[PDB]
Amino acid sequence: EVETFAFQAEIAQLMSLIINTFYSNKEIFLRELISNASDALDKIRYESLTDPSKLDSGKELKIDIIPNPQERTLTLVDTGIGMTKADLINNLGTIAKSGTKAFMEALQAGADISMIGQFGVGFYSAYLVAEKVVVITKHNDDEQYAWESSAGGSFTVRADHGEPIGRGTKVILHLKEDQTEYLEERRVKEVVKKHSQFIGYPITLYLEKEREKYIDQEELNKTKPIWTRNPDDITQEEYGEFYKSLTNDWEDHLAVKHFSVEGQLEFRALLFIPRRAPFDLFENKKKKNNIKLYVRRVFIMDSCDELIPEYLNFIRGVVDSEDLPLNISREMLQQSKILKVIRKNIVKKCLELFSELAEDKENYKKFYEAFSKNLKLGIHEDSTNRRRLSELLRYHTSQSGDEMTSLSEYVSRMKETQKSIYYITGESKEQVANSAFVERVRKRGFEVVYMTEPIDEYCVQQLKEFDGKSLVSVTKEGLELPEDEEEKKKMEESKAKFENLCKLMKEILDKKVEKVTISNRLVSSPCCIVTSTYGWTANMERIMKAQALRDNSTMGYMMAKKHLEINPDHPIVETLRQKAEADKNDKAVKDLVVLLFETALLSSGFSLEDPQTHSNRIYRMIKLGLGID
Amino acid sequence: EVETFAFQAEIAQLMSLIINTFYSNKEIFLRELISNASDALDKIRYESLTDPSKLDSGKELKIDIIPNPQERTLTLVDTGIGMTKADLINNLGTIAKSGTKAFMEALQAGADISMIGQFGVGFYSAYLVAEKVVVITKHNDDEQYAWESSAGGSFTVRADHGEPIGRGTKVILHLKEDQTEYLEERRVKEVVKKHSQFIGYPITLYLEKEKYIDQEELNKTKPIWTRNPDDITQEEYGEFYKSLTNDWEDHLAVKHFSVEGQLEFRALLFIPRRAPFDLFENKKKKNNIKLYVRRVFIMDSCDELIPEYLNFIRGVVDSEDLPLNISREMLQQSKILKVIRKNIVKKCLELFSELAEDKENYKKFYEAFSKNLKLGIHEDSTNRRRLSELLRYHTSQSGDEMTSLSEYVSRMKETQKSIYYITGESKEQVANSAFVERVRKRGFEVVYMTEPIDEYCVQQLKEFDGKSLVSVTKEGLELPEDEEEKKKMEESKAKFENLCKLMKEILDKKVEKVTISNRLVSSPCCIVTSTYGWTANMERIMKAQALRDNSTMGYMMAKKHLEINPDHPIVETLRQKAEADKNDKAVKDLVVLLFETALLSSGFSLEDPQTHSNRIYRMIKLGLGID
Amino acid sequence: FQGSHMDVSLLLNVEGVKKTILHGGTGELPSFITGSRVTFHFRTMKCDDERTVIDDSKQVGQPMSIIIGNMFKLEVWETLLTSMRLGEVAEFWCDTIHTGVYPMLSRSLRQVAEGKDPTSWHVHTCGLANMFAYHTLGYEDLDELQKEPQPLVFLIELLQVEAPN
Ligand SMILES: Nc1ncnc2c1ncn2[C@@H]1O[C@H](COP(=O)(O)OP(=O)(O)NP(=O)(O)O)[C@@H](O)[C@H]1O
Ligand SMILES: Nc1ncnc2c1ncn2[C@@H]1O[C@H](COP(=O)(O)OP(=O)(O)NP(=O)(O)O)[C@@H](O)[C@H]1O
Ligand SMILES: [Mg+2]
Ligand SMILES: [Mg+2]
């Protein structure tokens, strides 16, 4: 009726599958072998706690790498626990059987061990490069054995009688001719630096050189992983040394945030703010290499926008975790929601770190000068954390002076009757300061925030209001200052009087300015060009007309509707009104109106549709002035 | 002495690793299941070639999907070859043992059927979702057999004696509580459309809806790339393109080719008629070129199969044999990706070259993707010499239409030795610009380039056809000269050197060198960029970059040179006044105003335009006398 | 070099209709005054994931055209066409509110070139009487929409706007 069975596995095809499909890059074999070796040491160290006599065979815990180009053999020696003959047959012989996992589960309660091994297929990755693997073992209990294989579905166990090892395991890989580049010292050093840099135990690279045919020993893991240590005990010198070792930069770290989060997702993070912004900080193009992720002191992956937002890529550091669902190739994870939670915690702690750092005035000035572009990019993109990022903003204001002030200081100095934050954007502090738009506002004693970088436009694209106060761009129309009764009476009288002049100027510059009227934001300049309420600001339109990859047709979708704003109290405007009343039409008045519009367009930041015409008009005006004839 | 052994495997641990570690995304189980099924059909179809009597059990080959939320069971029925009890034990019950590979290798010579199941571990991916699997098979040779398992290291084989299934296999998955989202029609349809859209055989989805069972054909777009390109008409290509891209418009051009050898793959690329609106805002680095292996989706290209600038091409690349990850998501060797990129770029350039004959179709394609072409010229250094022939530009003698550089070289004067070009933010400004005023008088054709990307394009395009590109904006322009012209120029320099040094004294820290000019036929003066530094338009573009270091800009900023026109009356009057008055407020103010106007007209921004506007207002007042 | 290629802004003030811009358009906003003639390809599909085509102007080859006047065929179309720039392929995701009058207009647009002229209004009244009392048209679009109303998606490719008259 019902005949139960048990699953089987074709061993040869399974081995071929492991060799060919599991691992993409073949350079990871060391990362695996060392990892095993690491656990091999950990066990004996634990067994040293309850039995020091078991270390009588050897008192030194180290890993040695010996390349031998004479025989093309890569040797890896460790004075670890070693494996018995039974251990050789079971743990190494059986695929997917992890003796390390069995040792870990056999432990008692909670103890300070973090064995890397979890799967049981790491060792066979050695066949990615080698064509023959020999493992010479000497456990502290039984005799020395030799295990030889070539991934041919069978392995040989022999009673070894060569040079005694005392204790531990020595693996010899007879590399194939194709993968001979790993006998070079430089390749081995690069691989060790990339993958096995933070392993706790000392690892050295024995080599043979001449000076006269001496043996050179070099340690490749002098730097120790400090994130395991308690953050309070660590000193700033240790942080600086770690930063220099990690980034290979002479300069120290500007600030460091070291925090651990426990619970269902426990991990320790160590973040550094670089002292100097890189020259090529942008243009990474998926080459983030910012926050290297580690699991039990083994590198996994670079944060390709998974762990960190794009704008926060200037921050360096490491994240380490103990328990984490890991891929078969140990180069990625299984769940992205875990990465999202990591990102949430990292962003929260980064904002907390920035708030803490904001107290140091000079250090915060340096940090702002270094990464204000990144902060404003974050304001543009990160929507949930907009208040916190906004509080981290420093600006040059009219009343600030040379030094920069926060928006909170502006609110503190903000007037009692004022109900908005008046900002003006431009390409320079000097040009903005002398601009016509802020003449009236500064005349009335209202502080104005100068935003003198192109990315500032994006900053105001998203930041609509701050602390319950709305941001108002001086350039944009509808600027309504608090006005008295007499000011309103004067405004009404001027609007009544200059109606004919406004109509005439609208007629003259048809299809060039949507609306021509008087204004309350000009005190010395005759006229100004004002962006409409909906379209791109003048500076914004100028900026986004210069994008390298832009659609010309798309430009026409959000073009600004130009408005002309004249000053009724300017002598030029009164003379123009008088002349226009004298003559309903004349060449001189039309030329003056065109020239005034051209000058306002130039001063407002708009590029001329044809500067040659305006230049020629100026040339003719100069000729008339000096009377060359 | 020596004691050899044989490798073993821990079945429970291996199964746990396969279930938990092999596959990151749990939704791909269908992609695996369906795929197997396909082969079961393919096999029998092959066995129908030499034995039609083997189809007497069932004359129809189809795949049916039946979700049942009442019992929370997902059923997949196929009228394939089926498996015997021996086949059940040998293939399903053994991991890493694939019957598909054994069947494929037993074929005589080279047949025409390619199956996907090399690895043979795919089936177990069903346990990503199901907590129980029941496979009801009925091979023609042997009785019905039910195969029940729960990935617990054991499975049960049972005589079925249930309702007949004709011939084939029916796999029923008892979904676990968490993964109940796969009973919805939308999720199943989306998964099938994403992964197994191009399965050759018909895939039918069953459902219950008045209150009548319904069947919906999930796959309708036949894979045309397998068919011979000569047989396919244009209507079929357009229909396939519309189905692939969900676009109301049809394709503009199609390139269907195949490369065979050590790397065998066939590709089908489409140039659309109209460019996308703002795809650059989104990432859009994917969903452009989709890679298929044996007619199943593998990965979405992003800078690997195609460069960034050709991401507008929409197409498919299909290869019969490629090394694959165990996850069936990504490839193993990136060098193969490099080879694919090289071949695709070569074929795309060939496609553009052969398309260039159609004048109107070219004009449209260029209007759509000139930005992409120029970005590729900026990036792809190896293909600059071939990409440059695809450029179309507006010249002084061209008019509205655009001409290639080859036409310019053909029309180039025999004396003429270089291609003169000028960049600006508009065609009208460039046409009326001061710099090109003299050249057009001498008859030399000038190339207008009026897009921001043009500066990047000419940063790399140093020369063409052995003729160098010369920026009219840049200093050192030297047209062929007559002896009389050289004498006149030298005499004018000897006459005006005094005014030149006086202006240099007046314009301290503003202009590096003040000289007479050869390019200014009428304008009073002009500001000309130095030899090595950034040009005015390029400097403005770099100043307008959102993400660029400000402190570094001054290193690449050029040094302005003033060029004066000896024959303009204003310059002669200024020279006469300077000779009459060595120092004077009026002459210095005039020279400052002239420099400001030249800076504005050349294209440079102004450090303080408010001062210039105020000076204009003051001189207007003085003109009109309003004081 | 810059990933960002767009900036959020306001548009499409009226509720019940979602707007997306599939492709760009050359020129400024077209002159939209009463009496102007508008020529515009249109396509109407289902909002569902299938997006099956209901009405397509491309297969017919005759771009439907209207005048800027009080034809009151459908107010939302009269607004969308006005709120459009020339040469602009666009997508509009309306809702079930506006698309109540659609089925009769779809029948008229399918039968305008099928052999029925819009110059008669008594035949439509006879059809309404038949629907109310006698029988049913049985057209697929009528059954799909009148019996069950859903939001719709409209692809609009306006060709040009002429001077009035
Ligand atoms: N140097 C060594 N000393 C002692 N035992 C070792 C050594 N190297 C490997 N082993 C044994 O090899 C077994 C399996 O090797 P391995 O491939 O690392 O599986 P693992 O323990 O899961 N490590 P990993 O595959 O990276 O997860 C371990 O359980 C160890 O008992
Ligand atoms: N529905 C089926 N009908 C017939 N034979 C099947 C069916 N499913 C599986 N088999 C056989 O059982 C083997 C194991 O299945 P499977 O694990 O899916 O490998 P595969 O079908 O070859 N595809 P893959 O595992 O990705 O290599 C297959 O190779 C076939 O020989
Ligand atoms: Mg291991
Ligand atoms: Mg499979």
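Shown for chain A, in order and in Swiss-Prot numbering: 11-221, 274-691.
The backbone N, Cα and C atoms fix where each Cβ goes, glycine too.
Remark: A:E42 (mutagenesis position) has A:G132, A:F133, A:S135, A:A136 as non-local neighbours, by Cβ distance under 8 Å and separation of at least 6 in sequence. Here Swiss-Prot notes a mutagenesis experiment, A:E42 to A, with the remark: Strong ATP-binding. Strong interaction with HSF1, HIF1A, ERBB2, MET, KEAP1 and RHOBTB2.
In the three-state DSSP scheme, A:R392 (ATP binding site) falls into the coil class. The annotation ATP binding site is assigned in Swiss-Prot to A:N46, A:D88, A:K107, A:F133, A:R392.
Taking Cβ-Cβ distances under 8 Å and a sequence gap of 6 or more within the same chain, the neighbours of A:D88 (mutagenesis position) are A:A47, A:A50, A:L51, A:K72, A:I73, A:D74, A:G178, A:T179, A:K180. Per Swiss-Prot, mutagenesis A:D88 to A is noted as: Impaired ATP-binding. Strong interaction with HIF1A, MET, KEAP1 and RHOBTB2. Loss of interaction with HSF1 and ERBB2.
DSSP assigns A:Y301 (mutagenesis position) to a helix. In Swiss-Prot, a published mutagenesis experiment is listed as A:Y301 to F, annotated Decreases interaction with NOS3 and SRC. impairs resists LPS-induced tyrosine phosphorylation. Does not block LPS-induced pp60src phosphorylation.
Listed in sequence order, the residues of the same chain lying 6 or more apart from A:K531 (mutagenesis position) and placing their CB within less than 8 Å of its CB are A:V473, A:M476, A:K481, A:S482, A:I483. Reduced to three states, the DSSP call for A:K531 (mutagenesis position) is strand. Quoting Swiss-Prot on the mutagenesis of A:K531 to A: Highly decreases the signal of SMYD2-dependent HSP90AB1 methylation; when associated with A-574. Diminishes dimerized form; when associated with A-574. Reduces interaction with STIP1 or CDC37; when associated with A-574.
Shown in sequence order, A:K624, A:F659 are the residues of the chain, 6+ apart in sequence, with a C-beta less than 8 angstroms from the C-beta of A:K574 (mutagenesis position). Here Swiss-Prot describes A:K574 to A as a published mutagenesis experiment; the accompanying note says: Decreases the signal of SMYD2-dependent HSP90AB1 methylation. Highly decreases the signal of SMYD2-dependent HSP90AB1 methylation; when associated with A-531. Diminishes dimerized form; when associated with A-531. Reduces interaction with STIP1 or CDC37; when associated with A-531.
In Swiss-Prot, a mutagenesis experiment is listed as A:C590 to A, N or D, annotated with the note Reduced ATPase activity and client protein activation. A:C590 (mutagenesis position) falls within a strand when secondary structure is assigned with DSSP. The local packing around A:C590 (mutagenesis position), expressed as other Cβ atoms within 10 Å of its Cβ over all shown chains, amounts to 22.
For the unresolved segment of 52 residues bounded by A:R221 and A:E274, the separation of the terminal Cα atoms comes to 4 Å. Residues A:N46, A:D88, A:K107, A:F133, A:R392 are recorded as binding ATP; their most distant pair of Cα atoms lies 23 Å apart.
Every protein chain considered, the tally of other Cβ atoms within 10 Å of the Cβ of A:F133 (ATP binding site) stands at 19. With a cut-off of under 6 Å between the Cβ and any atom of ligand 1, the binding-site residues A:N46, A:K107, A:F133 reduce to A:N46, A:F133. Nearest to A:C590 (mutagenesis position) in space, judged by Cα atoms and limited to the binding-site residues A:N46, A:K107, A:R392, is A:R392. Listed recorded positions: A:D88, A:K107, A:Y301, A:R392, A:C590. Those with a CB under 8 Å from a CB in chain B, in sequence order: A:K107. In the shown protein chains, 20 other C-beta atoms lie within 10 A of the C-beta of A:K107 (ATP binding site). On the backbone, the CA of A:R392 (ATP binding site) and the CA of A:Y301 (mutagenesis position) stand 28 Å apart.
If you take the C-beta of A:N46 (ATP binding site) and look for same-chain residues 6 or more apart in sequence within under 8 angstroms, you find A:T110, A:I126, A:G127, A:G132, A:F133. For the recorded positions shown (A:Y301, A:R392), fewest C-beta neighbours within 10 angstroms: A:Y301.
In this structure the alpha carbons, written CA, of A:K107 (ATP binding site) and A:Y301 (mutagenesis position) are 40 Å apart. For ligand 3, the nearby recorded positions are A:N46; that is, of A:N46, A:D88, A:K107, A:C590, these have a C-beta under 6 Å from one of its atoms. The secondary structure of A:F133 (ATP binding site), as reduced to three states from DSSP, is helical.
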